[PDB]
Structures are given as structure tokens and as C-alpha cells.
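Single-structure report; data block below.
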Amino acid sequence: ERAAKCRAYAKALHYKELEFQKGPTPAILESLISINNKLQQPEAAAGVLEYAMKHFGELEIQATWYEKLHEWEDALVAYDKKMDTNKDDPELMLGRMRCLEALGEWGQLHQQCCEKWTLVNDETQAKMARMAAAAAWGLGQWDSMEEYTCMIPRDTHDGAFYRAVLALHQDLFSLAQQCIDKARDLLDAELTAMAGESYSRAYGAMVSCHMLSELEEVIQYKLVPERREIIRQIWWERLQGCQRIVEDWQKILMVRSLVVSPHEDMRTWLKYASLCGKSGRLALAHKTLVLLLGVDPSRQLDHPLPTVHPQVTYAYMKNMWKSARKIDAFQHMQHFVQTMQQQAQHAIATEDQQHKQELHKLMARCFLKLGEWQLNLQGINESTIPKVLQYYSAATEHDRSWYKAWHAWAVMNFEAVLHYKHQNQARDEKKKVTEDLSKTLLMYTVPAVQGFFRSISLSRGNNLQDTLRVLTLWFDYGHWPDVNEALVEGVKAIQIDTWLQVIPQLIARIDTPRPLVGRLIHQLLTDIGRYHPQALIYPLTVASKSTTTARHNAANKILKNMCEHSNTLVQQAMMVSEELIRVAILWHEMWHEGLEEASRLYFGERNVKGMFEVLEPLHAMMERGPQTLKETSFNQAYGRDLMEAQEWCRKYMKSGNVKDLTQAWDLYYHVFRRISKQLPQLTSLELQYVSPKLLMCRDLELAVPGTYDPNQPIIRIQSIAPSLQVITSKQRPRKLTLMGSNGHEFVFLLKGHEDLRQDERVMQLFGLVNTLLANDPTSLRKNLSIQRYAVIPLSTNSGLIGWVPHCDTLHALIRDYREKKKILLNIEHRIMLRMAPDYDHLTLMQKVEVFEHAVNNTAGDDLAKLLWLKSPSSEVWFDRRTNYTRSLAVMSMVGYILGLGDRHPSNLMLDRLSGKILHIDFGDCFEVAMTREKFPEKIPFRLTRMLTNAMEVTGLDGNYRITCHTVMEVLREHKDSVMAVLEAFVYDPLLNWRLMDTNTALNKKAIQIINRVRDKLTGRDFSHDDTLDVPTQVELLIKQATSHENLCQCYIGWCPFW
Amino acid sequence: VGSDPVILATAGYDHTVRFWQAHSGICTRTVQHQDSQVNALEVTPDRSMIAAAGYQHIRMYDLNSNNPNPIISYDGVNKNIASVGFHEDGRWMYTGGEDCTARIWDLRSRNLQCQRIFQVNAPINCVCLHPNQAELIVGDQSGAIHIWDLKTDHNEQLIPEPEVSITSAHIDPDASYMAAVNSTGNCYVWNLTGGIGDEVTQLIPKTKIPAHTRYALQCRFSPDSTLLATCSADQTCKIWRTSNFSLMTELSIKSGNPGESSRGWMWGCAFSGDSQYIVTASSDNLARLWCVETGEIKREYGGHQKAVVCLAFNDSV
């Protein structure tokens, strides 16, 4: 019954939205926030009001807009401005007051009511009473309250509520008990009207129902002497648990204030004041603490703070810091700690060993703040470094088992190392210089290593950053005896689990030329071999076949060692990966690319020595002979010609005649044409012809690729499906499908000539970003996540990609719609070329015209429209859309930080059941797409028109922008984690190749990229000199993503008009 | 086709440069301009040839000899050439490139490269030469206007509205006013300080006209100095008077039906000698002759299959 209730709204909204499409009136705009509210979708409705502001300043007192936005502090100082210019206006006065009640400014709300009482007409007076009652309640003026409560009718739920509160002050129980049950039904029947306040009083009825159950808990407290601890516990649990905003919680505590004073209840009121501080209502947070101190608004401003309650003072200090007065805050802290250690050492009689411990914990927190603040005021330099480290190590002592404490100490040492390094690079731009530096770096390196180790063991599960840092120090400096010792020590101490997280980063250094670092890497990998070998066999197998010799040597040494306990798993992994590389690119496809290349080098470039280097591995490949039926059937129809083509090539080698070499090419092009004709005649592959060894595979102990994790039972490769569908790209991926030992099937894209190492580390980054979103409460509340897939490299060319189910590319969905609707698929393109045959060569101005022409003669609604017709009902349509908007904004922001280029309509897809978005292909990363020569990107992410359309109407103001902020806020907070991960691949020795392609040392280049990322994560990504806060930077980006001047410049294939 | 007292020339995306006889609407001749759209057209002061600024070239076709193809090409610059401008003594030609250079070309010499280069930061949308022949006003995409002193090689720069691309700039024959027009749609007007004999040339700002809401594409002063015409993406040419900077006449090509797509942008205008008439370049494939006082459409020039982005107009004795 309630299930079918939202369906009606969801369907009504769809048409109501399409009505806004027809003509945006205030008539639709009003009847759209309302339906969005009943649909319990608050942030999407918030966007409707944003549009209402930005187009219709027509229900505008600027203070009514600030009121509707719940921006009470702006609305108050706007209602001041409007009032002192005009007269007394009984409308503005109530407006002015509503701000003061939602600010919880009872001091003035009671004042301003009594300051104007002849000017209260019987309309104005009726509203007046309700607010001046809570104002009196907030000031414990029960005389004033009762006089105002005698003014509010018993018919209003509000009236009946304030009677319940007044009887409870006066200890009348059965009176108040009735008043509650009557205030319920006068609100039960109230919300049936639904027209007064449809959500801010429906969520605010949950305020009242909470308050009315809490008032029934208060009636229990003042009447049952044994439910003291029990009620207080449910009061405390549903406080760390319960999330209700500042304003609501003023009221919630006011109920409890009847029964418990703040002094008996410090942990509650501090947590409350913590939240007022966290949300940014500082002057309110202050007033709470002031009350708890039993002294001090900052009034005796020159005096010491009172130690009286050490816990309260500490909060006050960080409030003061969070205010403006932060030199002051730093000073009061330095002194507070000095007091605390003396109140420990000397005042400890041995009986107080709980009080010693909690006090020692407080100090650790103070010591951390001191270090944090010192850096904020002074930065990192010669004078601050030893002082902060002192504060940090102090914190280390007082709470030996605190992650934060150990982390901060580690980081400070690490940044001390960096400070001196970066100082020395600065020195060299302009003997004893190195020797002092050696001792300086070592001084801070060993501690940093130790710190990061103790912090790693204090995390466990969440420590990617700390782990990666340990590797930075290891790979950078771990060949100095002292540093090495610390590492060996640490490696022993830390659980082995840790390193799995970091396996690709380690393997990347298998071949380290430094001997001391090499040893420990091999040592470690061997031990990660012993326990959970699954996590190593695929990557080690990749490494063991490597043109770079020292890589493959050292890989095999580990696999040798792994055989002595896991032999037939190693053997299986060896074989399965061999056969997959064979299947990835068949013998003829290898010959195809190798003859494009050799014809470019010889004919198109005049290079026989290059040409010879291309063909020689291919001829030598076949010199081993056919191994599969498909290898023979090739070798049959072509082999004869090729062996003889090589013959003529080697006749030239000793003669030099072009006529010896043209007879070779005459043979080469025979097979080349022949291959090309047969190429789109591979739409399927059969495992019995292509790799028999794989068909044969039954019940292996090798895990299904990238399914191993230690928490969960091993899914092994039970059997491989005998047929591989070949997707017809220019790369031609095979659709490989394995049966798991668990029952379920597992589908992969087996890819030839596609370096998947990049996508691998990118998938890693999403992992972390996923963690941080699961961890930030708001982000969890909204289910913000990245859809990721398995990435299993197999060599430089090849590798497997997890096939995500139920997804179709943007392109596919549009193709299908346009054909179904008999629209020519490529209509904008054809429109554009008809108008301007030279489109790509036009001035920006000229381009914009043609772009605009195309857009204005085509429907932008395709994606929106298809997503509607797809859905089996309207409430499923709605959720899918909520999901869509959210998931797209997640990847907008993350994508932007990563610098993820090339987001054309085949490179993002949509899961047709949830509506969530998926990015594939992480080739173009960092600014790469934008820095290129021909068709550079101007876009920070695709916020293309059909995407926008497919949102709600008011989309960009709604969920999209709000989600954008949230994601970005998470990113900026956790910048260090994100930077650790990126730095890991930017400085990865094997992956530096992506940024020398700006041509069509790298040390220098790498630095740039990372700066660019740091910039983005601090809002210094537009102006060097301004530091933009989140909502500003997001707004700049949406602006940028959306600029026609930008979009018209995109390579046509990217489809700027989609 | 140069022997005729009036020269009216039209180019755009259809790979032709067409010459019209102004008083009839009949097309005199067409000239093949393949492989690019034409960005700008200017007839040389001495009416000997017309220049076609395009993509990575300036091509120059003869007006005196009827029928051949280009006399002079200029190559080897990259990205578009947006503005052409000529010096009166016919030897110097000026260009503005997307390649962020103002280029002075020796027309009476054979080098395929140019005499001087002034490099700025953004692409240059327009170049025009102060009547005193000693200064090049250069307007770029960053929103800067550079006064290039062709004598000192000193540059001076000026930003009316920051971060917004300035699109065209012009300067009245008498040299009392300079106009610049930007992608916001504003028209900025400056007064000019006649310290010309000793080289000063100050600009003292007079007005910002909110000429349009869409991109302003060109501005031009009547030879009279009575009027300032303004062309826009809003499908309009707005003729402003220099006494009030009030609107006098509006020429438009709007649909007169709110559901018709924008039927073409107003890319260019040239006034007649007497300042009685104005010519109009449009994306609807037509050049138009208007009466300036009435806003009546006196003639329509209809030959091009694709859009028109250019005019050149000429009355000289």
C-alpha cells in the first residue's frame, strides 16, 4: 500500500518535469519542490529552489530566499537591512524572528517580541506566542513561558506540547502524560493536511515525535529511580548514532535539561558543542562551553584559561583556533600542556591511575594540536622542524598506541627529509655539502621508517598510505646500512597481510640495481609467496617473461622458491597465462601488425635495419613450429611463402641488391592481403583449434583471475568455456568465460596490444577512493562509489579485464534509440559538415556557430527518453536516475583529479539495472589528453548535453553539484592518501612512458604532474594565487565542462553534442 | 571588376569569393578559394587587389585583371589568420593570427616570411591601424588590447574587461575615437589624445555600451565619424550615434517566430562612402545592402551556397 504510494508521485513528477521542459513557470516550479519533498528527495528539491532564485526573484525579499535555503545567519542580517530602511512591518518582524528561533537565539527572540507588543495584531500575535514560548523555555523563564502558552490555542499540536513541558517543570505527571498523547494526534491528523509544511515539518515531526518520546522518557526519569543509567545510555547511544542537525538538537537537549543539568552530563554537551563547531556555528559552540566552564565568555581575555575541567578547556581552545583568534589559541595551548604535566607528575598519588591514564591521553591530543598549529602558523623550516617533532614524539609517549600520533611523527620526519632534499636541489640551481646532507637525511630517514612501521600496525586494513610511504623511503634511501636495519626490523614486525595491498609496486622494483634493497624485496616476496601464493603467481608469471633480463631472472628465483611448497599451482599459473597470450593474439594477427610496421619502416621511412628487427622475432617464433590446430592451418596456407620470404631477405643481407629484397616483399604482400580479407571472418574462436591445453583444463587449484582475497574462500578455475566470441574492434578483444569452482561463471575481455599496467594502478586508486567514500558519513549516506573491475596484466601487450554485467556503452544506447526512432545516428556531424565543410579549420567564433547550429536542430533528450522507456515502472526509473546523477558526479571529480582524458561515448557505460555509471580505458591520464598536438581536450570531464538532460530538470543545481562538493570535500581532506597513490605511479620506473608522448629529465616532468594534482587538491588549479574553496572550484569546473567554446573544439568522435 | 566605381566582395564557407555590382544585386564574378573558409576580406587602399585571410594563408586576387587566380599567397604561419589591414602607401599589410602574432608583410618584396613580428599571449582576433599609420591596435583572446607603436617598437597594453576575448576593434577616420567589442557583447569606446607628432597617443575611456547579449563579432565607424555599427551573433547590426551613443537604427534577421533556431549570425558590416548605406555579411548565405536612416533592406546579394563571414566594400577616386 505504501509501496504503491511513491509510484504515483514518481510518475506525476516525470510529466511535471516534462511540463517544465514545455514552459518553466512559477506554477510548475512550485508544484515540483512539493512533489520532490513528498518523494523524500530533499537535495534534488533544494536545487529547484536554486533555479527559482536564479530566474524568478519574485517571491523575493532577499531574506525570504535566505530563509528558504535554511541560511538563517545571512537572512537575519538581511532582515535587519530591510527593516531599518522601512518601517515596522509585521511581516518582516516575523521573518526576522523566524531566523532567531532557528538560530536558537532565545536571548533576543524573547527581547524583540516584548519590545513590540501594540504592533502585534491578532494574526501577528498568534504566531508571536509560539516562538516567544520556546524563547522563554530556552532561557528557563517559566513565568514568561506560561503567559505565552496561555496565548497559543489547545487545538494546535504546538499549544498542547508547551503544556506538557510546563507541567513537567512543576512535577504534574498525569497532566503532562495526557498532553503528550493529545499533541501526538493533533500532529497525526495535522500531517494528513500536508499543505502547511510538507517535509521540513515531516522530518520536523520526527523532531516532535522524538521530543515527545524523550518527554515520555523524562516522565520516566523523574518517576523511576533505577532507569537513571538506562535512559541516559539510550540518550547517549542515540546521539553518537542519531544524526539530527544543530537546531533540532538544541530542542532535544532542552527536553533532557528538565532532568539532567549540563555539569553532571559533560560528555553529552561537549559532543553537542563539538558538532556545533564541526558544522560551523561557533558562537553557539562557545556559549555551550562557557556554560560548562562555569566562567568566561572571552571577557577576562588577558588571563590564563581555567584548568578546572581539563576536558572542557581543551575543547574551548580548539574552538578558539576554529574562530579567528589562533595565535591566542596556540599560546593558551603551550601553557595548558605545561600545567597538565605538572598536575600529573606531582599531584599523582598512586591511587589515581585511571585519572593518570585519561589525563595522559588528553595531553597526547594537545601535543598533536601543538605540532599541527605550529606548522599552520610558521611552516616547515630550520627552527620549526625540531620543535614539532618534539611535540609529536611527546604525543607518541603519552598514547603509545595511537595511530594518529605515530602517523604525524612519521610524516614530520618524512617532510623533514623532503625539506632538506628540496633545499639542496634549490642549492644546485645557483664536498662538505653532501657529507652534512648525508648525516642530515639519515638523521630523519631512520625515524620516518620506524614511525611508519608503528603506524602501519596501528591501522590494519586501512594503511595504504603509510605502506606506500615505507616503500618510498625503502626504494629511495634503503641502501644506507642504518636505513636498511630499520627496514629489516620493521619487515619482521609488521604482519604479512600488509604487503598484498602493494604487490604491483614491489614487483615493479624486482630488478633494483641497488643490492641491499634488492635482497629485502626478494626476501619479502618469497615470504608473501609462502603464505598466500595466489596473490603473487599471476604478477610473477608476467615478470618471468620479460625482455629486460634481470627482471625475469629474479622473478624465476621466487617461483623456484615457491615451487618447494606450491609447485602445481605455479605450474598451472605458468601454463594458463602462456595459453592466454597465445589466444590473445593469434599467429596471423601478429603477422598483420608486423607487416604494417615493416612496410612503414622500409617503404615509408627507408630503414631496413629497423624492418629486420620487426620480422626476426616472428620468423623465429615459427621456427619452434605449430603447437595448435590453428597454428598449423596458418602455417599450411602461409608458412611456405614466409620461410622463402626470409630466404630472399637473407640473400639481400649478403648482396645489397634491392632486387633480392623486392622479391621478398612480393611474397610478403601476398600473405598480408590474404590475412586482411580473413580478418573480419573472426567473430568467434574455438578452444579446440586455438589452445587445446586450455580446453583440457579441469579442476585447477589456480584461482579465477583477480578473484583471490584472503578473507574469502578461493574460487578456482573449474573449467574454461570452449568458445570465445571475438568483439570486432581494431584491437579485437576475445570474450573469455571461465567456470568457477563456486558454481558461478566469470567473463573477461582478453586483450592483445593494450598495456593494462596503467589501468591496474588506476583500479588501485579507485579502491582507496572507494574506501574514503565508504568512510565519510555523508558519502556513505548517499552510496557514493566507483564501479571498478578486475585488471590482470599478462604481459606488456596483453591482459584480462573483468567484464561488468548489464552494461552498455553510451554510444550503444544512443545507436539503438536513433535507429528505433529512425533518426540518422550521426545527424549532428552531418548537419555540421553541411553548414561548414571546413569545420575543423574554423576560428573559435566560427566553430561555436556551427556547433550551436547542430545542437539547435537535434533533440538533446535521447538518453533521458530511452532511460524512461526502458524502465518497468516509474519508481524504478526514479532511483536509477538518482543513482546515475550521483555516480556520474563521483567520476567527474575523481576523473578530474586523475586528469582522466578521452571520455568519448564508447569509454563510459551505463548499468541498465541500477543506472550507475562505469568508466573503462584509463590510457589518457593526468593532463595528457589536453597537452596533445592534434585535437587537444579543453574539458575536465564529460558533462555533455544528453548527460545533463538525463538528470532531473534543475539537475546541475540539484544532486549533481551537491554530490560534486561532497566527493571533492572527501578528496581534499584525504589529499595525502591520494597523493601517495599517484606519486607511486608517476614515479613508477616502468610507467613513465605516458608523458614523453607529448612529443606527438622526466624527473622534471613527473614533478609537474604531481604539482598539478596537489594544486587540484588544494584549489590552486585555476589561479596560482587564489585558493578556491570547494563550491567555487566545482562551479568553475561545471562552467568549464559545459562551455560551448570548449565543446566545439573536441575531436568530433568524442561527440560534444551527446 | 576593379574598373567599376563600387567594389563589393563576399566570401565564406562555399570556397568562392564573389564580386557583386552593388546597385543591381547581380554577381559580376566568382573566384575559386578552395581548401579553407575565408576569415577576413580587405581591398588594398589603391584598389589594385583584394586579400583573403584564411587558414594558414593569405591569398590575394587581382581586381584590375579580371579572371585569373591568386597573384600572391602568403604561407608558413600556423592556425588561422583572423584580421587583415593595409597601410595607405600600399606597401605594408598587417595580420592577426591564432598563432599569437601580429605580422607586418612587405608587399613590394618577394620573401615568403614577414618583416616584423609582435608576439602576444592569446590568439589575436583583430588588427587595425590608427589613421596616423604609426600604430597597430591589436586585440587578443585574453581580453587585452595592445597598441603597437610601429616606430618605437614599444608596446602598451590595456584591458577593459579582463578574461573576456576582445573580438573586433576599430578607430574613426578622423581619429577621435577607438571602439572595441568583446565576446560578452559590450562595446568600449575611448577618446584619443592627439600628441601624434611627438608620439604619445593616449586613450581616455568614454563609454561601455551594452551593445548585445550574445557575442559581438565586429564594430565599425562610419567614415563620417557620425555612427558606430556593431555586428552580433544575436542576428543583428546595431548602428549607434557618436553624439549620444544612443541607438539610431537596428538591422536584424531574426525569425519573427520564437521557434526558429537562429537563422544566421551577423558577421560583418561596411558603411558606404557617403555614410548613407551599410553592407551586411551573414551565415544565411546573403550579403545585404541597407538604408542606414530607415533600416530598410535595399538589396540582397544571393549567390553563395554556404555561409558568408566576410565583406569588403570600396568607394575611392
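Heads up, chain B uses Swiss-Prot numbers, so what you see runs 8-324.
Heads up, the Cβ atoms here are built off N, Cα and C, so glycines get one too.
While the structure shown retains the original residue, Swiss-Prot records the mutagenesis experiment B:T51 to A with this note: Reduced ubiquitination by the SCF(FBXW7) complex. Of all the Cβ atoms in the protein chains shown, 20 others lie within 10 Å of the Cβ of B:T51 (mutagenesis position). Reduced to three states, the DSSP call for B:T51 (mutagenesis position) is coil.
The annotation that Swiss-Prot gives for the mutagenesis experiment B:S55 to A reads: Does not affect ubiquitination by the SCF(FBXW7) complex. Proximity of B:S55 (mutagenesis position) to non-local residues of its own chain (separation of 6 or more, Cβ distance below 8 Å) is seen for B:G9, B:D69, B:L70, B:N71, B:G97, given in sequence order.
DSSP gives B:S72 (mutagenesis position) a coil state; it is part of no helix or strand. Sequence-distant neighbours of B:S72 (mutagenesis position): no residue of the same chain at least 6 apart has a C-beta under 8 Å from its C-beta. A mutagenesis experiment is reported in Swiss-Prot for this position, B:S72 to D, and the note states: Impairs interaction with MTOR.
DSSP assigns B:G192 (mutagenesis position) to coil in the three-state reduction, outside any helix or strand. The note that Swiss-Prot attaches to the published mutagenesis B:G192 to D is: Abolishes interaction with MTOR.
B:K305 to R appears in Swiss-Prot as a mutagenesis experiment; the accompanying note says: Elevated assembly of mTORC2 complex; when associated with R-313. Decreased sumoylation. The secondary structure of B:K305 (mutagenesis position), as reduced to three states from DSSP, is extended strand. Here B:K305 (mutagenesis position) comes close to B:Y284, B:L296, B:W297, B:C298: these same-chain residues lie at least six apart in sequence, with C-beta atoms under 8 angstroms from its C-beta.
Swiss-Prot lists B:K313 to R among its mutagenesis entries, and the accompanying note reads: Elevated assembly of mTORC2 complex; when associated with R-305. Decreased sumoylation. For B:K313 (mutagenesis position), the same-chain residues 6+ apart in sequence whose C-beta sits under 8 angstroms from its C-beta are B:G19, B:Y20, B:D21, B:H22, B:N292.
Recorded in Swiss-Prot as a mutagenesis result, B:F320 to S carries the remark: Impairs interaction with MTOR. Cβ neighbours of B:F320 (mutagenesis position) (same chain, under 8 Å, six or more residues apart in sequence): B:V13, B:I14, B:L15, B:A16, B:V50, B:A277, B:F278, B:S279, B:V286. The DSSP secondary structure for B:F320 (mutagenesis position) is strand.
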Interface-proximal mutagenesis positions, chain A, C-beta separation under 8 A, candidates B:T51, B:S55, B:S72, B:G192, B:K305: none
Number of other Cβ atoms within 10 Å of the Cβ of B:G192 (mutagenesis position) across all protein chains: 21
For B:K313 (mutagenesis position): DSSP state (helix, strand, coil): coil
Cα distance (Å, whole number) from B:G192 (mutagenesis position) to B:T51 (mutagenesis position): 29
